[PDB]
Amino acid sequence: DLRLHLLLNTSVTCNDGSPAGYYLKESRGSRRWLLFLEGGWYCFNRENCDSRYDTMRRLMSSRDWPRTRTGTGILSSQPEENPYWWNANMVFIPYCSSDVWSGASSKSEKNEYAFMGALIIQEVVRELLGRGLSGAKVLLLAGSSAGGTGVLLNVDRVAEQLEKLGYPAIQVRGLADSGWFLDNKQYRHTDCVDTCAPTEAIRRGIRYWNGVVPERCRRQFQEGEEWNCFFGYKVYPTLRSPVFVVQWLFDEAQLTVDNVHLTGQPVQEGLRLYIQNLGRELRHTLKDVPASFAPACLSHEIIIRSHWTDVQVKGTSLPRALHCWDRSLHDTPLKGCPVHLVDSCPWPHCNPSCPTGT
Ligand SMILES: CC(=O)n1cc(Cl)c2c(Cl)c(C)ccc21
Ligand SMILES: *[C@@H]1O[C@H](CO)[C@@H](O)[C@H](O)[C@H]1NC(C)=O
């Protein structure tokens, strides 16, 4: 169990102005800190945020948050469930800003909602420094789905924050799970009414949230084009902190935004080629990502699932690959301890270790 702490700086808020927060389980005698960013899509205008407030309010407000949460997967403290970092200090940061962790805007006279995702991360880090993070050797900023994209948008800012605060010895790293999307053509075309094309949704959200992106990526794409930095293959090469990328090759959220709804019905030639081309494109974007884990499965999210240890690429599990990554960052490849694990087979579930969906 991780225990809730609402932020002492109550100016840093969820969408509705309630205080943001974090869940913490300390492990003193460990100098490893895992800060995990929850996912859960986003909202990008008044109407769709209002809808989200009605039926997904925990993603917009802390008013109903429970006092504890159970750490699962990479957040578990049991070695049996978490071979990788079971003894680390664990932090789960609830996603209550609906902005892919990019926002820097308060609720105000002009703003019905606050979008403070980027500031929530900074404030969590700041308040944790007084709770033991000041003694850290490694801070791994991890996240799934929108939280995985949030890692890509925020890992270098956390590094800069710690450097400016006088902690240059803390090694900041990122683990982005299921947040590496393609701005590809949809299988069928819709107008962005709610299934919005990748690019159109983000372009509107950034203006609505006052969204912020990493500085080097912002300088490349420049004013009006910062939406590009929400796409992993474009933002990743601009980052300086080590980032391990976990991405199913046939991610269900990617297929959803591509208007592919796998019905169980037979798959025709056009859709077969579309799906195979998606896998090949994702694989291609990971070719020069040295720390990656990309199984050929139709699924979504990995790292906080209790059975996250089960999937393997080329016989190596994700917890093992992450351990190999840790070794590779000690102060040349490692015999039998790989970090770059991308399936080459071309169809969902061609890897026998894929999640069953049971
Ligand atoms: C599932 C989710 O929260 N997502 C966050 C971002 Cl960003 C994103 C993108 Cl860019 C695509 C194309 C699809 C899903 C996405
Ligand atoms: C609270 O957070 C805001 C936004 O980051 C910051 O401007 C302000 O100085 C903080 N207040 C305190 C007391 O740290």
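Along the chain as shown, the residues are counted starting at 1.
The way this entry was determined, per its header, is X-ray crystallography, 1.4 Å.
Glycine residues also receive a Cβ, built from the backbone N, Cα and C atoms like all the rest.
Listed in sequence order, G39, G40, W41, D177, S178, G179, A253, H300, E301 are the same-chain residues at least 6 apart in sequence whose CB falls under 8 Å from the CB of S145 (mutagenesis position). Taken from Swiss-Prot, the feature active site, charge relay system applies to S145 (among others), supported by experimental evidence.
Per Swiss-Prot, active site, charge relay system is recorded for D251 (among others). Contacts of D251 (active site, charge relay system) defined by a Cβ separation under 8 A and a same-chain sequence distance of 6+ are given as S178, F181, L282, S299, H300, in order along the sequence.
DSSP assigns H300 (active site, charge relay system) to coil in the three-state reduction, placing it in neither a helix nor a strand. Sequence annotations record features per position, and here Swiss-Prot assigns active site, charge relay system to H300 (among others) based on experimental evidence.
As a published mutagenesis entry, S145 to A (Swiss-Prot position 232) appears in Swiss-Prot alongside the note: Abolishes enzyme activity. Unable to mediate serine depalmitoleoylation of WNT proteins.
Spanning 2 unmodelled residues, the gap from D194 to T195 amounts to 6 Å when taken between Cα atoms. The 10 Å shell around the Cβ of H300 (active site, charge relay system) contains 19 further Cβ atoms across the protein chains shown. Filtering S145, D251, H300 by Cβ distance to ligand 1 (under 6 A) retains the following recorded positions: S145.
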